[PDB]
Amino acid sequence: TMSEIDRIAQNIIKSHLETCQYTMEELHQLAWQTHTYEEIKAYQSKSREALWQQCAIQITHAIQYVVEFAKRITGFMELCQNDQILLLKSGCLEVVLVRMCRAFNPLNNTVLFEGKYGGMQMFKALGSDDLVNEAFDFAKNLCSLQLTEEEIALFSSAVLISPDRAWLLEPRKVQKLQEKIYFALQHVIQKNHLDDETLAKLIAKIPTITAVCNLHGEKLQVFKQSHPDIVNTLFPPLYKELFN
Amino acid sequence: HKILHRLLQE
Ligand SMILES: CC1=C(/C=C/C(C)=C/C=C/C(C)=C/C(=O)O)C(C)(C)CCC1
């Protein structure tokens, strides 16, 4: 029933419009804003703990918006609460990564961080260039597809509503909603990207999105070894809860 | 997941 597909699509697009940390309008105005050399130096001078704490806050900030995104999606809130929790815990960062592509400049490889765009050298103090490089390469590759806001909305929702997450009690229900989302997205893609493979190319990036996020979890686990106190007493409570 | 649980119901 196209009627249902359309309503589901509109609801997700509406939710996305109302729940990104940065609206398209704000992004357009923040377009030409890269950190100054002094600001970049400042970032590189921060301790590893200090920068990690800053990164943890920014990520948590973005994750909180993904939670709002999910709550405004009718089909999501119809899933039993247990699965809602599982989808969010396993997919919040993946959605943030997809959304991050909206705030990534593929010409000079810079990402919006704390109000301005900065290259990967901005994260030097993390001592995790492999993680950063992987995050940037994905963003750069997703940006090459030139997705519209509607496509990003629908795709980010498909990433979130994944019937493959382990421990789901009612996977089939998640699968059913995700199929309606993918079918909606496939049609939207026709409006833009003439000559595609686009949906298939997007779907093929799913495992990559997950690899970047697992790498994040790994880098974090080691950080917890070196600085346990900073994690349990300084990082945002939600960040600790989701990745510990 | 006390926190995530709280946010979902806020
Ligand atoms: C801290 C940090 C990173 C940046 C995350 C960003 C920049 C998220 C942006 C989210 C947005 C911009 C959300 C929204 O609009 O909803 C990446 C993964 C590069 C590397 C490791 C540490």
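Using the numbering of Swiss-Prot, the residues shown for chain A are 219-462, in order.
Positions of Cβ are set from backbone N, Cα and C atoms, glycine also.
Residues or ranges marked as domain 'NR LBD' in Swiss-Prot (evidence: sequence analysis): A:222-460.
Shown in sequence order, A:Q239, A:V314, A:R317, A:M318 are the residues of the chain, 6+ apart in sequence, with a C-beta less than 8 angstroms from the C-beta of A:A280 (mutagenesis position). Annotation note: A:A280 (mutagenesis position) sits in a helical segment as assigned by DSSP. In Swiss-Prot, a published mutagenesis experiment is listed as A:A280 to F, V or S, annotated Inhibits transactivation activity.
One mutagenesis experiment named in Swiss-Prot is A:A280 to G, and its note says No effect on transactivation activity.
Within the same chain, residues at least 6 positions away in sequence whose Cβ sits under 8 Å from that of A:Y457 (mutagenesis position) are A:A274, A:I275, A:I277, A:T278, A:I281. Quoted from Swiss-Prot for the published mutagenesis A:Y457 to A: Inhibits transactivation activity.
Non-local neighbourhood of A:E459 (mutagenesis position): empty, since no residue in the same chain at least six residues away has a C-beta under 8 Å from its C-beta. When secondary structure is read from DSSP and collapsed to three states, A:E459 (mutagenesis position) falls in the helix class. Here the residue is the original one, but Swiss-Prot notes a mutagenesis experiment at this spot, A:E459 to A: Inhibits transactivation activity.
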